[PDB]
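Q: Quick one: this structure, given as structure tokens, is what I'll be asking you about.
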Number of protein chains: 2
Amino acid sequence: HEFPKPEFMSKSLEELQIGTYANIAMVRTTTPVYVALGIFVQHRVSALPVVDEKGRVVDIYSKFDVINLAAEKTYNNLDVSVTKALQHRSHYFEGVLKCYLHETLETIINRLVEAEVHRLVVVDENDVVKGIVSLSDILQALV
Amino acid sequence: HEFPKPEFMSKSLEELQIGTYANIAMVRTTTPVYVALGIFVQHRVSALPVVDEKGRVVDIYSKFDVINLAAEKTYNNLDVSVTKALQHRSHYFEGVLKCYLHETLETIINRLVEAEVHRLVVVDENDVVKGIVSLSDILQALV
Ligand SMILES: Nc1ncnc2c1ncn2[C@@H]1O[C@H](COP(=O)(O)O)[C@@H](O)[C@H]1O
Ligand SMILES: Nc1ncnc2c1ncn2[C@@H]1O[C@H](COP(=O)(O)O)[C@@H](O)[C@H]1O
């Protein structure tokens, strides 16, 4: 009773039916942090894909990013774009932002662990949002 | 419209009424990972204080810790204690595990950001659990 079972690890996200693929809440690179703050508190989601003018995912903005902004010693207000979080980290260029439905659970779990991130955005061939896979999604499938 | 407002940052957790102080789900240092996995999926909480034989908090076990276990290349099963997560990180010795009600939001936010952790356990003078403060708790108060 290996954990995880090898047969699970070799299956794809699509095969295991892992992730959320409807009603995804997301923002734009030009969205102010106040908009994200309001979504997090009132809509109750943990992270928001951030898309460019073409609809392509370039970041994911999380509750922790807001707290990190709050801790900055320099003066900020909430009118700053969510892209200021990119000064702290680049999920995009580290290859720990996106995934595809055909990737295996082994690949997804290793990518999450590589950068200690808690979700990935599932995208299409144009880097447009199809869904989100979070640690909760993976745990549900493991049981 | 500084973010966060300085008057918020100077107030304590108790003053701002931030955190969960009832119905805290928690485990022991001798608890197997399978028990934690079942709590995470069925009880739907994000992290679990881990307490020793005296009831004192010595770690906090999170969904990410399970995923980190899953990614280990060595052979594991779920009968291993939750304390195996301590091979990867020590929240305790880094001083990023616990907090007190009288600490300021500035102190709490800086401690969360220091180690990039998403919650702290609120404890008493004996390191026994009183509650949990997570990023969601802090955001609710910021709005
Ligand atoms: N931006 C989002 N929009 C919709 N669902 C989301 C979003 N972020 C996470 N989820 C889903 O919310 C559930 C809980 O995720 P987690 O908050 O990370 O515990 C999972 O099924 C995620 O796939
Ligand atoms: N082990 C736990 N038992 C009870 N409440 C918890 C626990 N962990 C987190 N919470 C609370 O669950 C809510 C959502 O936290 P978060 O999952 O981190 O978004 C917050 O009000 C936390 O204080």
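Here, residue 1 is simply the first one shown, and the rest follow in order.
Cβ atoms here come from the backbone N, Cα and C positions, even for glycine.
According to Swiss-Prot, the domain 'CBS 3' annotation covers A:18-80, on the basis of sequence analysis. The mutagenesis experiment A:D65 to A (Swiss-Prot position 245) is recorded by Swiss-Prot, whose note states: Reduced AMP-activation of phosphorylation of PRKAA1 or PRKAA2. Reduced ADP activation of phosphorylation of PRKAA1 or PRKAA2. For the mutagenesis of A:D137 to A (Swiss-Prot position 317), Swiss-Prot gives this note: Reduced AMP-activation of phosphorylation of PRKAA1 or PRKAA2. Does not affect ADP activation of phosphorylation of PRKAA1 or PRKAA2. The structure shown keeps the original residue.
Distances, neighbours, how buried they are, the whole picture for these features please.
A: Just so you know, the Cβ of A:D65 (mutagenesis position) picks up 24 other Cβ atoms within 10 Å once every protein chain is counted.
In the three-state DSSP scheme, A:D137 (mutagenesis position) is classed as helix. Residue environment of A:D137 (mutagenesis position) contains 20 other Cβ atoms, counted within 10 Å of its Cβ in all protein chains.
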Q: Report, in whole Å, the straight Cα-to-Cα distance of A:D137 (mutagenesis position) from A:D65 (mutagenesis position).
A: 21
Q: What counts of helix, strand and coil residues does DSSP assign across the domain 'CBS 3' (A:18-80)?
A: 20 helix, 17 strand, 26 coil
